[PDB]
Amino acid sequence: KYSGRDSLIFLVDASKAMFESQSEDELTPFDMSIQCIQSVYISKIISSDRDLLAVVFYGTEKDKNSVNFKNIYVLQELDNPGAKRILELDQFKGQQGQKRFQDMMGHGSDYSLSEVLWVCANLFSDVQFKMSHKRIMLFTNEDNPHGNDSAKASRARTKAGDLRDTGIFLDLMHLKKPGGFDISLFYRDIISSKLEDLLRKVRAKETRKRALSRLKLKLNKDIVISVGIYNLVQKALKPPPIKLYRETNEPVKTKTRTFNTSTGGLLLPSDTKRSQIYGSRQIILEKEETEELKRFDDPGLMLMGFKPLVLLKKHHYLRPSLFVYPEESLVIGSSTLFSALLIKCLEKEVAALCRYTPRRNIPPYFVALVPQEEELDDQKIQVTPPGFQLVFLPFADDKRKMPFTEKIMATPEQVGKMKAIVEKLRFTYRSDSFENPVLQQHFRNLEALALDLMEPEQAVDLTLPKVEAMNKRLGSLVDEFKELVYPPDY
Amino acid sequence: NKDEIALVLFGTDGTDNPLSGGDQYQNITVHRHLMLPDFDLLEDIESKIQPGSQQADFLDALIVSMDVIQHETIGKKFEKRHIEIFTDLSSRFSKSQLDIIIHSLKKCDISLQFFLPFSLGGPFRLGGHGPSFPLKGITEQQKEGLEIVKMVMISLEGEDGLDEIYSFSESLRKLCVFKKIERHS
DNA sequence: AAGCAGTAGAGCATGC
DNA sequence: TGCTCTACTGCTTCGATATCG
DNA sequence: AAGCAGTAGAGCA
DNA sequence: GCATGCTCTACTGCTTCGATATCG
């Protein structure tokens, strides 16, 4: 779906020993888990800020829920991530936060079993929205909670399958008894370790899927086919500056007017025209005339013949290229013609040419359609989906003119030395991770303002090079290549 | 943009010109002189009802144009001197003052360009990336005019002189008139 | 563009 | 004749705004 | 809305 | 027989939300 949100309940185990330091002096699992939950909220409040998030502890001394079980206690409820809720959550840090947790609800009681999952089910049920993904993150260390009873074991393994019957998926993020994975136990019934993904990697992202235009392609004049013109890159930028009142801090709701024809009173758009001035004469038109004088067509894709994929250089472009797809919603049977045309253009490496008009009144623009074929593997590497790419083209007053007149060749010695330089500096480019520094600094600035952890974290400029490493990786041939042919020589 | 346009019309029904001696420079009358183009230039373009043809000579209006350029150019520094010729090359010529006038354009740095009729060599309407000859359109006057403009242009530039001729049919869907004008970047 | 709520032009049914 | 300051000024570019599917 | 080189009219050799 | 009473898709339009064009 499109308006379908997704939820997450964080289930925290505090029974007997995770509240303890587990006879260690390095890292306590309770504050580790609270760090991870706070990190997830911090990432998702700027990444995907409409989803549903909640926190539940089980095994505590107190008890409060909707049906009054024993030793089950919740802290927040299913809603958007909120600054008030993370400033309530972050009180449980350190041993001082542990003792504050002890006086708030107290650790240590007879922890029950699957009725905690029943309470998670009652949190998932009563919400009047639409839900796409239902997962339960379980923060625990004990890998055998049935040391004394088989009845609670059977009810756990039955209620978990019952929650699996209506599509709920839990996945425990496993803790560590010595520091690494060593409790090799048999949860091969309940579930369907690595927590750096819950820590780090989702500081900047957004979530969507939309279509941006639904158009028709006309082959001759009378044989047309429906396509949707999706976007793939869109140059994301920072959210707008909402206006606010200084004292009371509420929205302002400004309003605009136009008046004052040396009479006071008021004016109206029917009492005014548009104009231009050329030396002496001014030309006076209307708003509808300005709107009408840019018209050439109706919105669509007119075919204009096929072309081999050699003449269009990839040096020629003007816009982020879109991606067209066929659909059997407007006209039934367009997948057949698109698959056949795709197969023929794919085997004979020929690109199509079209005239393109986006909406109800825009002057036309020449676009070129180039096909592309899909890829996947066992890891499902869907990096290429099949379909046609719409390379834009310039017309005549986009290609500018350079001075163009300088020509001196070079001696065949430096090319091998530069080949050695670039081969010493040779590595894979990337798949990702070249994040925006100014947007990232603004993200962290907005992070450390509604929490009053004052200290504004300096943004890591990942785009910067490291010349102190690259000098030694290159080697002492800088001055050699300098004094080879281009000395400074005063 | 701050420019200046001057138009010469040769072959009209009146000989008023800054220099005209006898039958030499006959029926040469400039329309509007070296002026920043206002709407009066377009009014004079729309006041062009008559062909009115008593044609005498055409390879001398370039000499008149360069001489009025020399006469008016006093402090008004122009970085270039672009002169266009619009004809169909069907009247007769005068092959006496060609070599000396080409030497004077070589010593005064003039960039000249030529516009041609429909016939370079079904419904040939205006321009459709199509052919040029209707069936066959060339006679001996077009033969001699085309070969003298080809030789004059290759002696003026080189290979691009053969490229410095342009037809009316395809110059509407290109901007080949908009060459060698704009200061670059 | 996607979703969703609403009302109207019409269709069957009954009357002094 | 030779050097220097500066007084804007086109040529850019983020950033705020009006429209459309 | 705001900074960066171009180009001449005085201030100074 | 013209006048009033239930009823069924379904056309227009309100709301949000993301992109694009325009001006300062």
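Chain A is numbered as in Swiss-Prot; shown residues: 31-222, 237-534, in order.
Method of determination (from the header): electron microscopy, 3.9 Å.
Placement of Cβ uses the backbone N, Cα and C atoms for every residue, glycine included.
DSSP assigns A:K31 (mutagenesis position) to coil, not to a helix or a strand. Counting only same-chain residues six or more apart in sequence, the Cβ atoms lying under 8 angstroms from the Cβ of A:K31 (mutagenesis position) belong to A:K160, A:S162. Where Swiss-Prot documents A:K31 to A as a mutagenesis experiment, the accompanying text is: Diminishes the ability to form a Schiff base. Abolishes adduct formation; when associated with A-160 and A-164.
According to Swiss-Prot, the feature active site, schiff-base intermediate with DNA maps to A:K31.
In Swiss-Prot, a mutagenesis experiment is listed as A:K160 to A, annotated with the note Abolishes adduct formation; when associated with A-31 and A-160. Around the Cβ of A:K160 (mutagenesis position), a 10 Å sphere holds 11 further Cβ atoms from the protein chains shown.
Neighbour list (A:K164 (mutagenesis position), Cβ cut-off 8 Å, at least 6 residues apart, same chain): A:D36, A:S37, A:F154, A:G197, A:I198, A:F199. Look at A:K164 (mutagenesis position): DSSP puts it in a strand. According to Swiss-Prot, the mutagenesis experiment A:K164 to A carries the annotation: Abolishes adduct formation; when associated with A-31 and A-164.
Marked as domain 'Ku' by Swiss-Prot: A:261-468.
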